[PDB]
Amino acid sequence: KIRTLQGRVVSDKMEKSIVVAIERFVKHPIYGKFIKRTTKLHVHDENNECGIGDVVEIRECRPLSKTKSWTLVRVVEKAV
Amino acid sequence: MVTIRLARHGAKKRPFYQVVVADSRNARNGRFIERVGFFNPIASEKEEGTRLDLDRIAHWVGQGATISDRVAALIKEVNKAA
Amino acid sequence: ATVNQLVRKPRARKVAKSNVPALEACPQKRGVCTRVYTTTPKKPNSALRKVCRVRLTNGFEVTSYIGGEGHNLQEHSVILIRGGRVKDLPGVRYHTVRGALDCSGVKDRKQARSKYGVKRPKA
Amino acid sequence: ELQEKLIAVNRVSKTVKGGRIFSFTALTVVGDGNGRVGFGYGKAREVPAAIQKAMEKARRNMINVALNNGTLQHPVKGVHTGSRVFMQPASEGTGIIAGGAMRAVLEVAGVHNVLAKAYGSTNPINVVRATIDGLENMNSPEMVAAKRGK
Amino acid sequence: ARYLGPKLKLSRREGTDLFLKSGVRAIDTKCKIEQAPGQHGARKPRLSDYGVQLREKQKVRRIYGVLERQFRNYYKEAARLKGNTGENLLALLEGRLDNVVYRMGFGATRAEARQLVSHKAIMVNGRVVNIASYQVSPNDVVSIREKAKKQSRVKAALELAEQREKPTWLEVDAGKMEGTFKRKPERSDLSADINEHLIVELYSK
Amino acid sequence: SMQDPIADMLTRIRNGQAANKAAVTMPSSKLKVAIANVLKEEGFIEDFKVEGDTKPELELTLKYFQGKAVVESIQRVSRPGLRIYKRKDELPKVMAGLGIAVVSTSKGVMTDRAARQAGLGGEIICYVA
RNA sequence: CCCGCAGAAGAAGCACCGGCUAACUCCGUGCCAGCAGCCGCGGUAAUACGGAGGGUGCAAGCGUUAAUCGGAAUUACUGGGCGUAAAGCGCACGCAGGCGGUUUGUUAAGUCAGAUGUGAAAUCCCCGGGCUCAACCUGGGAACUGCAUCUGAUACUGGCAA
RNA sequence: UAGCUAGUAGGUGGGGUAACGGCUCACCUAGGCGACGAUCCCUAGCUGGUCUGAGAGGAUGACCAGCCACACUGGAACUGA
């Protein structure tokens, strides 16, 4: 299959694009504590179906603008 | 061009050559794709002096690799067994 | 101490700077010895301690102790400063290498001879 | 087969009416060479009387240690006053490599090849007291299996 | 790079016969052993703990004729080898070629054996070895060449080989003047009085 | 508030051994009965008994060999502030094998010997020495 | 590299000796000259200064200086503390954060197990081999504690539902 | 050093490149980054490794090898795979 990620929409307001925060849960190298850690990504969506506060899966593609090398596959869990 | 060639690694007045597969425009003792055998011109009169992986050499010559005069001489020395 | 508090702000021991700003941390430097002095020590000791004041080659003007019994330094006398504190004098941080550029070896010495710049007597 | 050795002698003082008065304290450890370790303090006005009181107190007040073949069994930590002490059996980890005043008690204790590292304070009067406490609460595989059934 | 001095002085600081002058006569008789290692030698030392460890290391080096960087390298090799580091260290000191030439009775002392080894009078396995610290493997044959065979020294040395204890890990045979280092010496096969835990602990501080 | 009931259980057992207490009661859970079954199995407690219907109460009958107490030192390793997950190679032995370390592996709550034999590591709960 | 020649013949210094720290006396100096890494020596009998005799440690080196780590558990993750030694905010409310009672079901993100790809070669480590040995060179392995993907396990933690 | 950013963030279309792309231009939207530390300032080639350490770490990155950058200083292209 393809490698994909899941994350939540952190903001919405851009012209056929979105930005998604990813939560990786990584152990501290010295201290041995599992710490949450984000990764904000500028993600493309044609016809901008996902709004703010959603949860969306996301795959990597060719560059579509500056940063923006990521595009959604499936919007889940939109509940407001 | 990729070349199966020798690369000098022993001490002073005592060379040990390792036969590698390098992009030919690298340095001699520099970057190689894979090493594929060795050649000690002394070693002693014991057992080997030279072993050399003929399957990988045949693979690279199948790919288009060239072979220097020493490596050709060593393959002409270790023909199939001797 | 709580592991969260160290994730927020890690441990940090200070730098523990150098006693000898002979800059770059070079083993010796050379200087010009702007003047030559004798200086009285701190309280439990009493002597007159033979000490020069030196314009180094890196710009720093530092004062420097002169080891051994009797020297031949006078005011221009390019010397090779070494590094090493004399605790008994307030503010000398360096020594002069005896047996170096314009600093002769100690006259009539026989033991610990290498650290005073004196050659082996022929016998 | 008694194997006595002295660790520390000191000069303490008292400060009476007319000047000071100086006394000497020994600190010795005896032990047979197979468990059986004791320490004694002892203090007197001259040094040989001090060491003799120390030996005489150390020959009594002697404790059993459950040694292994020639060494400890499991790593053990003994603490006394300000003096924290680690030991590790070092299964033929050759030679007794301990701090001062711990080398002696481990030497006459009959152990041969442990690894130590005292921490904290390392006053000799309290670093033994932290080796015996230590070697005292170190128990053997026939004692743990005695406790917990098997 | 080697000692070159008064030998019995070194044997007199240690308090023990270091076998440094084995030679013609019997037990010392002109050493004043124990009495005075220098001018204040009549004084008892009251030696420290560092002093006993140090003095044990010096006993062993002054026996086998090794200096400190070489000895220290033997301690590193004995440490990394599997087993008991004291026993490994004595096994490394006993495999030295000058030592094996001394044990076989080819030299009267270890310095004389070291000069036999040094002056190309000794072959191992039919090849001449010039080096005092060559490490003799088990099942080797070390012998004297045709030059420096039937020279007086070695004969006299074999004469005083019978006065000593005939080591178990050798094939001493003096007829052909060749020997076989058969196995590594066990710790229980040598000397019984050196305390190698003291030199393990000396280097491990 | 209570945020580590396992360390609370081990605290009950340390302070029961230290007070020559005959038996120790506490609120019960699946993990505490799993650990308690490991402790009875390895010989550090005498018995356990879970009673109650709507509020279960685990009860550990403690052991005392001589006058001394059997549980010499019980420690909590994987606390909630910092959890400790060891592999089958990193999996420690306590008092050089004379003292078990209760590891929660995927196959269940086991000891260090039993889970190193089973070929799988996990979350190391407590050292019992 | 081998053989032959002549003759011990061409071939030993450097630091230290009060304690720490292995190794001691005499003479000169007399708060001076000077020593010193710290403690500190020297104001007339100085094992601390300068010399000598003696000894100790290293050795074609030996000392000093500079720099790093160690010792230093004196930044403590392993592995420290906070009544009085330095250290509990003057006290609360509370957002983000950290942590979260108990039972069942599902997931399997953390966690664990296995597999695959990769983690260059040299270097470190192990077992061998060649230079008379050693340093050195070298064969094979281990290792590179990682990351990614796939396959599973589901006790604990997390997500979801009750 | 708490705000930084207007080709700036995104979109549509044209151009450009070997190739995606604000790479460039016109128009439209008003975004984007930031206390998980942006922006500014000081320092610095990076790594395999080296030194020390029981270890975890700490320091460092001379030789050897991989990558980057530079070629008196600042800029530009031409030829050419």
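The residues of chain D that appear here are 10-159 by Swiss-Prot count, in order.
Cβ coordinates come from backbone N, Cα and C, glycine included.
As annotated by Swiss-Prot, domain 'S5 DRBM' applies to D:11-74.
Per Swiss-Prot, natural variant D:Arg20 to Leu is noted as: In strain: SPCR9; spectinomycin resistant. Not a ram mutation. Residues near D:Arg20 (variant position) in space but far in sequence (CB under 8 A, at least 6 apart, same chain), listed by position: D:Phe31, D:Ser32, D:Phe33, D:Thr34.
For the natural variant D:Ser22 to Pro, the note given in Swiss-Prot is In strain: SPCR13 and SPCR15; spectinomycin resistant. Not a ram mutation. If you draw a 10 Å sphere around the CB of D:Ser22 (variant position), it holds 10 other CB atoms from the protein chains shown. In this structure, D:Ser22 (variant position) is part of a beta strand by DSSP.
Secondary structure at D:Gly104 (variant position), as computed by DSSP, is coil. The Cβ neighbour count for D:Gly104 (variant position), using a 10 Å radius over every protein chain in view, is 25. For the natural variant D:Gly104 to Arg, the note given in Swiss-Prot is In strain: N-660; suppresses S12 streptomycin dependence.
D:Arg112 to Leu appears in Swiss-Prot as a known natural variant, with the remark: In strain: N-421 and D-1023; suppresses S12 streptomycin-dependence. The Cβ neighbour count for D:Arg112 (variant position), using a 10 Å radius and every protein chain shown, is 19.
In the three-state DSSP scheme, D:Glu151 (variant position) is classed as helix. Under its natural variant entries, Swiss-Prot includes D:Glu151 to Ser with the note: In strain: B.
For D:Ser22 (variant position), the spatially nearest entry among the variant positions D:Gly104, D:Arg112, D:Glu151 is D:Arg112, judged by CA separation. Broken down by DSSP into helix, strand and coil, the domain 'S5 DRBM' (D:11-74) contains 13 helix, 23 strand, 28 coil.
Annotation for D:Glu151 (variant position): no spatial neighbours, criterion Cβ-Cβ under 8 Å with sequence separation of six or more. In this structure the alpha carbons, written CA, of D:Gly104 (variant position) and D:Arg112 (variant position) are 10 Å apart.
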